[PDB]
Amino acid sequence: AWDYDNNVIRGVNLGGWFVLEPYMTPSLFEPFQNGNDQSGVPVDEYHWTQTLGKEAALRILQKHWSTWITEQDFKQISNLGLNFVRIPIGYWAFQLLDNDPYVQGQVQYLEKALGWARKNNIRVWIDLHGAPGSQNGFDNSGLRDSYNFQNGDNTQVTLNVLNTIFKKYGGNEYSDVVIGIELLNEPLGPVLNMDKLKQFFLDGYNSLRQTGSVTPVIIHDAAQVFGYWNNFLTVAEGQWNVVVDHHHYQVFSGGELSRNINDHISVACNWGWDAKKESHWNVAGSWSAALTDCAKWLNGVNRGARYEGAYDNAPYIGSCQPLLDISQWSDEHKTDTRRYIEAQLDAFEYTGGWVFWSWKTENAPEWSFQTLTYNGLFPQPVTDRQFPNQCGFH
Ligand SMILES: OC[C@H]1O[C@@H](O[C@@H]2[C@@H](O)[C@H](O[C@@H]3[C@@H](O)[C@H](O)O[C@H](CO)[C@H]3O)O[C@H](CO)[C@H]2O)[C@H](O)[C@@H](O)[C@@H]1O
Ligand SMILES: OC[C@H]1O[C@@H](O[C@@H]2[C@@H](O)[C@H](O)O[C@H](CO)[C@H]2O)[C@H](O)[C@@H](O)[C@@H]1O
Ligand SMILES: [Ca+2]
């Protein structure tokens, strides 16, 4: 339903929908602030549903699920020249651990989205974004600061949830819409046992194919160096329709933020060169326009920004307040942003294409394809270049 050789993914994440991310929907978390004191604000969806209790969590999430993304979104996405969406969902949509605080109901909207994608000629990856015990300790796994996906029975539970996704979404009913099932969003390889992560990926690949599914398996790169996965899940071993998902940002350390704009573009170009050398099909499944980590709570609730020397002992570069609203941005920041977005587009189009993080946010413009487009900073059409050939690809 997709040509990974010939065609290029031009997509957005439907992030912040089935897995809450404080920086994406701060209004859902702000009511727990006591003036300027953020110490009472739930740091993730696990804590947010636990604090609210099941009734209120379901009331509030139903209102969110039903309005955050609708068919009109899919129409706009198509209108803008995009051909693809990546849809994060948490394991808890399918299975609760004993005593999980999460509420369910997301599958109804996932299924409405797959129909809206069909209606609008949009293809989809289903992405298991959060595993039990957390695979990365990010708030976007559902459970911040926990790293227990390989603890206890959590890997087996993650496999069982995958089997459910494989049966529901990897078969004939959606073979015109679903062009990938992603086994696990950003397992944080540096803190995990990679041998056990590889076995988990091989188990997921084998279970999906054993269902009769021909759907591509999307393996996230687990933060490994380019090429690390080249000899895993290979044609030589009869393991086929496998795509590696790489994520790329330059904002989550002091060193990467410190780069001048030319060096940020050189790094973006080099992602393209390096991805070209890889042996599997590969797509930049998450990236953004961000040159700063200024967005409120991007690093988590009750954490500041490295960009203004307020997190992680990073040195101060600049103040975040003027970068919060795209109408306060300097002409220099607007120009840096357009340059950066075009360079990443060119790099990611050099292999399988790209899936911007994310379609929309409440008020974080570096992370909103809609806001950036409406402000002329994301190319529209997406092939438009004000800064052509920054990378010199051949
Ligand atoms: O929280 C918002 C945003 O988080 C994104 O995930 C990032 C991780 O990708 C990131 O990984 C870092 C790298 O970007 C960088 O190059 O190297 C350092 C190591 O020195 C990495 O830590 O880690 C941060 C936490 O620091 C995560 O938030 C998601 O992809 C995005 O979808 C999410 O909305
Ligand atoms: O190039 C790596 C990808 O190769 C795929 O094998 C085949 C392609 O090389 C070929 O050109 O097209 C056929 C038809 O779809 C592919 O099977 C693997 O299947 C992929 O897993 C791999 O990433
Ligand atoms: Ca910089």
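Per Swiss-Prot, chain A residues shown: 45-438, in order.
Yeah, the Cβs are placed from backbone N, Cα and C, and that goes for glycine too.
For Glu230 (active site, proton donor), the count of additional Cβ atoms within 10 Å of its Cβ stands at 21 [all protein chains shown]. The feature active site, proton donor is assigned by Swiss-Prot to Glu230, with similarity to another entry given as support.
Long-range Cβ neighbours of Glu65 (substrate binding site) (same chain, at least 6 residues apart, Cβ-Cβ under 8 Å): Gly59, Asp183, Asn184. Residues or ranges marked as substrate binding site by Swiss-Prot: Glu65, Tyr67, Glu230, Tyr293, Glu300.
Around the Cβ of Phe182 (mutagenesis position), the same chain contributes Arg188, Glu230, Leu232, each under 8 angstroms and 6 or more positions distant in sequence. According to its DSSP assignment, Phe182 (mutagenesis position) is coil. Looking at Swiss-Prot, the entry for mutagenesis of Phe182 to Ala says: Decreases catalytic activity. Impairs catalytic activity; when associated with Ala-296.
In the structure as shown, the Cβ atom of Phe296 (mutagenesis position) sits within 10 Å of 14 other Cβ atoms. A coil conformation is recorded for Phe296 (mutagenesis position) in the three-state DSSP classification, outside any helix or strand. Under the heading of mutagenesis, Swiss-Prot lists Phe296 to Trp or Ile and annotates it as follows: Decreases catalytic activity.
Under its mutagenesis entries, Swiss-Prot includes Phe296 to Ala with the note: Impairs catalytic activity; when associated with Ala-182.
In the structure shown, across all protein chains, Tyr67 is the one of the binding-site residues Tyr67, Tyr293 with the greatest number of other Cβ atoms within 10 Å. A distance of 14 Å separates the Cα atom of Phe296 (mutagenesis position) from that of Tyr67 (substrate binding site).
The record assigns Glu65, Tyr67, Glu230, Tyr293, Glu300 to the substrate binding site, and the maximum Cα to Cα distance across that set is 23 Å. Using a 10 Å Cβ-Cβ cutoff, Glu300 (substrate binding site) registers 16 neighbours.
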